[PDB]
Amino acid sequence: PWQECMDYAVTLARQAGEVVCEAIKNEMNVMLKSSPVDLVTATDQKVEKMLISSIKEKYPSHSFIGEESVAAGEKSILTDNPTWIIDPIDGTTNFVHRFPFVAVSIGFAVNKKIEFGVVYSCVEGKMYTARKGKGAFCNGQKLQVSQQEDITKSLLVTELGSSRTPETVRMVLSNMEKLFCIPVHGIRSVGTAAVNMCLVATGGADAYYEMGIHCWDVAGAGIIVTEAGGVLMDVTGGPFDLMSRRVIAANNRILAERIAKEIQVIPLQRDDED
Amino acid sequence: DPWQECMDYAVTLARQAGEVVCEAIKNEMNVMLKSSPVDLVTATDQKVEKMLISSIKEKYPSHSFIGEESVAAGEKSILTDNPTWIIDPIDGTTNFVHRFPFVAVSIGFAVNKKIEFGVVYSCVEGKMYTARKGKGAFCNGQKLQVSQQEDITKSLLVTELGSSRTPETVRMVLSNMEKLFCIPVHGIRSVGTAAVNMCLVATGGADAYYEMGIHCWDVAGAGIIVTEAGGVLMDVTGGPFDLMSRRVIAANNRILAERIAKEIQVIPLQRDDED
Ligand SMILES: [Mn+2]
Ligand SMILES: [Mn+2]
Ligand SMILES: [Mn+2]
Ligand SMILES: [Mn+2]
Ligand SMILES: [Mn+2]
Ligand SMILES: [Mn+2]
């Protein structure tokens, strides 16, 4: 199948993780992108170029969407062509702080649909993988989402986002308040969308939601959630859309829809538009 | 030290408790309620505490105890000058119930109302955090050191949302988070346990922790781990840390700690030494 590509992606993710693990122990030269909290290092850029060059060598006809390449001006247009969607370091803020949740994420799409995903949580050495119809795994353990259908007994994960616009922050915190006071059992944040979603795939959390993420944040981990038996959808309640900047990844449609009901949507530029 | 024997024993008990927790987290559970539908307890919380207290009692029968589930059973949380074991059998019960992979056993040891050593065992991770006053802080044998960051706008904070769901209180918690977030700081994280949050500050992986609503047993173990890693403990008023006050800032340094105190509005709470 696409098994050969996927096996290759796993090896590449592991080599990239090694690079990240070595770098996290050394001095940080922190650079800014769009804001004082939108960070990047040479390691983000070096890993992405290593991944893309390696994939290009083995699969010259394939396409790429990568976070830092987009920063370099490349487009985030998803065609039917086999496409590697890469976040070279998901959790750069974690990375520069040595907060031990840092992931390399690779999603592989054919006909605009994800066929496999790989998320390597580098510091804890957890390799999360899933291939469509083949199940989801972490380090040899098959994953299953939780069974919880009662929102008042749920544990959620989310992130506060990269915006510091007071209006936007107020909405993010207001959405959190509404969910919190349903009540739910709690809300957690480990600082990486990919790893948050993998935690839902393991059943250790019941659902994740976030507005403001990008296709590369969720392309790897989405299929890991669904192959664990979970569901993806938009915070609008509509179908999940890789390019829409919005995601609920949950154990089931009952929690997912209950969460969507509470979330006030924020306007966001799609990844596939100017 | 004469307390060194106590500490060695504490490390032994913590690992033992940790093994019990790690086994139970894979199994089905009876989840019970304490003060509210979101304030949870399991048979494991209670069993681990009973085991820890009885073990310590047999070996040091003149010592005092402050334990979370014992207080729930009616025992007094008053700290005297007597050697006192301050115990959270499972810090992270909601995590435990969900198999969210951050769960800690915490033991703090006070003499003359001052913590002499702390032990925090992060069960799922297999990370034993320890510190004896004057002797430094360690994680699995490796010496810990807090971060150097003095610029709040380049800091990473940890905190928790708390057990209250009272709208007014939640609004204050979130308002405090908003003020810090918009300074700005680089980010805020929550792994679901005060003890582990503080141990992350000890390692330098986070720059500071703050919370109002914790109890002495949440922070008794990890507090000295932070300070022996080079950090500071402080009240949210910027004043001296008060173990029984329900409030804490645990930071890499006083510059960040005072900056955080500046933004925080205090939430009214019953002290651990009040009825
Ligand atoms: Mn980035
Ligand atoms: Mn990234
Ligand atoms: Mn990312
Ligand atoms: Mn409790
Ligand atoms: Mn507890
Ligand atoms: Mn606790």
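Residue numbering in chain B adheres to Swiss-Prot, whereby the residues present occupy positions 3-277 in order.
Determination method: X-ray crystallography, 1.7 Å.
Here the Cβ of each residue, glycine as well, is placed from N, Cα and C on the backbone.
Under mutagenesis, Swiss-Prot gives B:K36 to Q with this note: 50-fold reduction in activity. The number of other Cβ atoms within 10 Å of the Cβ belonging to B:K36 (mutagenesis position), over all protein chains shown, comes to 15.
Look at B:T195 (substrate binding site): DSSP puts it in coil. The substrate binding site annotation in Swiss-Prot covers B:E70, B:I92, B:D93, B:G94, B:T95, B:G194, B:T195, B:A196, B:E213, B:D220.
The Mg(2+) 1 binding site feature in Swiss-Prot is assigned to B:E70, B:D90, B:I92; the stated evidence is experimental evidence. The Cβ of B:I92 (Mg(2+) 1 binding site) lies under 8 Å from the Cβ of B:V23, B:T44, B:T46, B:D47, B:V50, B:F98, B:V105, B:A106, B:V107, each of which sits 6+ residues away along the same chain.
According to Swiss-Prot, the Mg(2+) 2 binding site annotation covers B:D90, B:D93, B:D220. DSSP assigns B:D93 (mutagenesis position) to a strand segment in the three-state reduction. The number of other Cβ atoms within 10 Å of the Cβ belonging to B:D93 (mutagenesis position), over all protein chains shown, comes to 33.
Swiss-Prot lists B:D93 to N among its mutagenesis entries, and the accompanying note reads: Loss of activity.
Here Swiss-Prot notes a mutagenesis experiment, B:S165 to A or I, with the remark: Reduced enzyme activity with myo-inositol 1-phosphate. The Cβ of B:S165 (mutagenesis position) has 17 neighbouring Cβ atoms from other residues within 10 Å, across all protein chains displayed.
Record note (Swiss-Prot), mutagenesis B:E213 to Q: Strongly reduced affinity for myo-inositol 1-phosphate and strongly reduced enzyme activity with myo-inositol 1-phosphate. The unchanged residue is displayed. Sequence-distant neighbours of B:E213 (mutagenesis position) (same chain, 6+ apart, CB under 8 A from its CB) are B:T161, B:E162, B:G164, B:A196, B:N199, B:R249, B:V250. A strand conformation is recorded for B:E213 (mutagenesis position) in the three-state DSSP classification.
Here B:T95 (substrate binding site) is positioned 12 angstrom away from B:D220 (Mg(2+) 2 binding site), judged by their C-alpha atoms. Proximity note: of the listed recorded positions (B:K36, B:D90, B:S165), none has a CA within 10 Å of the CA of B:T195 (substrate binding site). B:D90 (Mg(2+) 1 binding site) has a Cβ environment of 33 other Cβ atoms inside 10 Å. For B:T95 (substrate binding site), the same-chain residues that are 6 or more apart in sequence and have a Cβ closer than 8 Å to its Cβ are B:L42, B:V43, B:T44, B:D47.
Less than 8 angstroms from the CB of B:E70 (substrate binding site) sit B:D47, B:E51, B:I89, B:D90, B:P91, B:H217, B:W219, each of them six or more residues away in the same chain. Under the DSSP three-state reduction, B:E70 (substrate binding site) is assigned to helix.
Cβ contacts within 10 Å of B:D220 (Mg(2+) 2 binding site), excluding its own Cβ and spanning all protein chains shown: 26. Close contacts with ligand 4, defined as a Cβ under 6 Å from any of its atoms, occur at B:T95 among the recorded positions B:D93, B:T95, B:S165, B:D220.
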